[PDB]
Amino acid sequence: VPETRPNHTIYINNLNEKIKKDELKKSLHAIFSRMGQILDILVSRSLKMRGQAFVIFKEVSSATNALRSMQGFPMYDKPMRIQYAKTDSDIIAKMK
Ligand code: NA
């Protein structure tokens, strides 16, 4: 079951795996900066992290609006799947 506690960070998957890391981050920043101020965007090249990304917002209200408003938003011909990131995700701690 996905995380139900609102997190500053949203977890995104089903991203187009053809796009390189830096371009994916620039596009995500363009789409999600409209939900609120972004502190960081985490993308890994690892094999188990492809098609996935984290967006860390300065305020939970921005993350919540992103989750409710950008769910299924089509990018690179693929609808994004968004969840609240796991509370104190081990992945975020290492990546940030
Ligand atoms: Na919606």
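By the numbers in Swiss-Prot, the shown part of chain A spans 3-98.
Cβ atoms are placed via backbone N, Cα and C, with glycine included.
Quoted from Swiss-Prot, the note attached to the mutagenesis of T11 to V states: Abolishes RNA binding. What Swiss-Prot notes for the published mutagenesis of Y13 to F is this: Substantially reduces RNA binding. The note that Swiss-Prot attaches to the published mutagenesis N15 to V is: Abolishes RNA binding. Among the mutagenesis entries in Swiss-Prot is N16 to V, noted as: Substantially reduces RNA binding. For the mutagenesis of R52 to Q, Swiss-Prot gives this note: Abolishes RNA binding. The structure shown keeps the original residue.
The subset of mutagenesis positions (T11, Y13, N15, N16) lying with their Cα within 10 Å of the Cα of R52 (mutagenesis position) consists of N15, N16, given in sequence order.
Sequence-distant contacts of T11 (mutagenesis position), defined as residues of its own chain at least six apart whose C-beta falls under 8 angstroms from its C-beta, comprise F56, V57, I58, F59, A65, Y86, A87, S91, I94. Taking the mutagenesis positions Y13, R52 in turn and counting surrounding C-beta atoms within 10 angstroms, the largest count is reached at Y13. The Cβ of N16 (mutagenesis position) has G53, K80, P81, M82, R83 as same-chain neighbours under 8 Å, each 6 or more residues away in sequence.
If you draw a 10 Å sphere around the CB of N15 (mutagenesis position), it holds 14 other CB atoms from the protein chains shown.
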